[PDB]
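Engineer: Take a look at the following structure, please.
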Amino acid sequence: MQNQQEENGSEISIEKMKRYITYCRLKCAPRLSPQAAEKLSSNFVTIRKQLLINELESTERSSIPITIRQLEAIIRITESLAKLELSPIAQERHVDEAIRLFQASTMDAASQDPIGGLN
Amino acid sequence: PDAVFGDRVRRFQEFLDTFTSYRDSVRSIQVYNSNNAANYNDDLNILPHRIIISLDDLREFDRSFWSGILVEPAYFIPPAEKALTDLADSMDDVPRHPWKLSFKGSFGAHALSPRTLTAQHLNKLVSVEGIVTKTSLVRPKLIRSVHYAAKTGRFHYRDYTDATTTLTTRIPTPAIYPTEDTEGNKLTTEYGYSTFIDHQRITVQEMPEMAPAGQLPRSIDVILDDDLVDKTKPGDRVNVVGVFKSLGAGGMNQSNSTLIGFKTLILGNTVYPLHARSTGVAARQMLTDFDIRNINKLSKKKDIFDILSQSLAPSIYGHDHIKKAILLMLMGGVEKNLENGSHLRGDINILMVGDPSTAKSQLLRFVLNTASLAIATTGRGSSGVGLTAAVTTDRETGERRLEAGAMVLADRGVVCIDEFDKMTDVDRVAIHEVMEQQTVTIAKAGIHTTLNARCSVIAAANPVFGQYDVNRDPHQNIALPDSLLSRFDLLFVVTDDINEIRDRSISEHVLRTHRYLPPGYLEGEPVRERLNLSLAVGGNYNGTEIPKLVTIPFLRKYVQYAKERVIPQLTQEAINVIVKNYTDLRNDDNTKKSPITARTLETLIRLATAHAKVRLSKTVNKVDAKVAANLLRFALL
Ligand SMILES: Nc1ncnc2c1ncn2[C@@H]1O[C@H](COP(=O)(O)OP(=O)(O)O)[C@@H](O)[C@H]1O
Ligand SMILES: [Mg+2]
């Protein structure tokens, strides 16, 4: 099945992936567009506002913290997505899926914390 | 006499004629020596007889002669040295040692590494960068021996040469040490009339920042002569310019009959101690009169303490008082050495503690990058012997010797300790003596010594609960001994408090930082990394030539000028302010993060002295005392 999928083109070989990641890292280093900064700032302040009100109501510190390093993590994920299609600039669609992946990774882990939930 | 030797002498004479910088450098050396000799005659230092020669200017003048020095230096360097000696003697007629050459400039394919040095570069001029590992004891080598015959009352002499003195190999004529003259009379050796030239042999191996991370490193021996000795110590990063020569016969004689091959080494012509990150070489750079005028112009402004501090790390939002503290630590204060042997600190120690992701490691890395002699260490990574010193054994002498730890190597420098809270107990006892008494006392088996460890220490720590708690007392949050906390001059607790407008400001600052381009780079082009090697002589991006905020290369020029030029003295108008404020701090009812001891008073004095260094003022004024006090009250309250 994997050989048939590679022949079709919906999967690519491991050595091809290796050399493609090498070319992508040596070739493209994208940037955030100025219109993509406002969305990142708005979502990074909304999540921390939710954590702030949850900590104020619970009066106990959350076990999994959300910091500025998480903002730069989202930036790095967005620029990786833009580096996937060799895009010199990152559009809104990379930001949106970087947010959705961050929700699926760190936000549900924080929701597993009862202090990080309560909403 | 050789015709081609004379032709190359004349060509180098024309080269020295068309560029007069070498001529008036020779003038400067000669007038310095003559003025020192005249001062010694009437009422000191003697510059060596050698001249830095730029290879780029030589390539611009004569490409054939430049290629001759690069490819066949044994045929081209001695004529150039004879030409320089003739020029010096022609201009010393009105007011004896031959003049030597040194080379700067681009080497191209001859700028190599101890791994890259092969046998194709033999008998060629090479520039080799690396790290000095073994440094032999400086030994005098007898050049000419002078003897006295008492029966005749006559002084005799004999000259001695070896293969390392000359680039061109000559017939080895071993002249033995004369003990009888030609008439058979006994000779008495006249020590003090004989001449001895200092000789050293260093070992340069490839830089650990440029060596491959798995395998063993490659090294090469370098022979140094009278003026080039003691310019490096083990652990320095070095650039050695010299002729890669082979010596002896590689077992091709009957007596030798082994496969050491031909012994290969570098006849050192030039030694540049390079400054690298977290090394023992301090970064020192030339201050042009334009930069001195600019430093004096910014010294006259009233906002300069807020300009230099905010221009430290513009990529970190806030933490302004920590920027003030780091600037004052870089100023360094003034130490007091007294006639009765007592010593008083000048250095300023900063401790930062608090929540993660509060730019503590980033600030420590900035202090590592911007200071002349910053050395970076980690709590569990280094040990008690790692920071102070340790004991080893020398192969040649067979006696025990010392290896200097991070604190001795950062003498007159900054030690950046990351994750200070994870240090071991013996390491804490070791740093107790260093951070106040400024010394490392080694009482090991057999050897007793003291080493100077005059260091500013900037440290980053974490609370024991991971996040700082407001309602809990600071004594439970810090969990460090009170004596160690009293060692630190300023203690900054940083808390990641969550506010909507603050979070918005941090986010926009981070994004504007994340939308930067270096000049000359394309939209999608990735930035390249070049390792920063600097020669040691002796949120807005558009900060260029003191417009609003100071660029880092000019800021370190300002720091250099203030540390070398001004040494401020206390005045009574600052002393009354300091005494009153210390008296208020000792007897205040407010709970403070750091304990208040007599070290607070000397902290106030050092901070006022550092702020006086900021203003380039030879006296400590009252506003210096006020700002030194108000920086401390922010850290305490
Ligand atoms: N005030 C700030 N301004 C800009 N960036 C920040 C700030 N605080 C944290 N960061 C970012 O968060 C990352 C976390 O590193 P750092 O905060 O130095 O760790 P630590 O707080 O453990 O020293 C850094 O890469 C830094 O760029
Ligand atoms: Mg850190």
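Here chain B follows Swiss-Prot for its numbers: 17-59, 89-140, 150-311, 313-593, 640-738, in order, are the residues you see.
Every residue gets a Cβ built from N, Cα and C, even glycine.
Below, the features straight out of Swiss-Prot:
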type    : residues                                                       : note
BINDING : B:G409, B:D410, B:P411, B:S412, B:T413, B:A414, B:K415, B:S416 : ATP binding site
DOMAIN  : B:359-566                                                      : domain 'MCM'
MUTAGEN : B:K415 to A                                                    : No effect on MCM2-7 complex helicase activity. Loss of MCM2-7 complex helicase activity; when associated with MCM5 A-422. Reduces MCM2-7 complex helicase activity; when associated with MCM2 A-549
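Describe the structural context of these features.
Structural biologist: In sequence order, B:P518, B:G521, B:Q522, B:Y523, B:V549, B:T550, B:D551 are the residues of the chain that are 6 or more apart from B:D410 (ATP binding site) and have a CB within less than 8 Å of its CB.
DSSP gives B:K415 (mutagenesis position) a helix state.
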Engineer: Given binding-site residues B:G409, B:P411, B:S412, B:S416, which are under 8 Å from chain A when comparing Cβ atoms?
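Structural biologist: Listed binding-site residues meeting the cut-off: B:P411, B:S412.
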Engineer: With every protein chain in view, how many other Cβ atoms are within 10 Å of the Cβ of B:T413 (ATP binding site)?
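Structural biologist: Here the count is 24.
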Engineer: From the recorded positions listed here (B:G409, B:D410, B:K415), select those whose CB sits under 6 A from an atom of ligand 1.
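Structural biologist: Checking each Cβ against ligand 1, the ones under 6 Å are B:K415.
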Engineer: By the count of other Cβ atoms within 10 Å, pick out the sparsest of the binding-site residues B:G409, B:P411.
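Structural biologist: Among the binding-site residues B:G409, B:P411, the lowest count of other Cβ atoms within 10 Å belongs to B:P411.
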Engineer: Restricting to the chain of B:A414 (ATP binding site) and a gap of 6 or more, list residues whose Cβ falls under 8 Å of its Cβ, or answer none.
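Structural biologist: The answer is B:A368, B:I371, B:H374.
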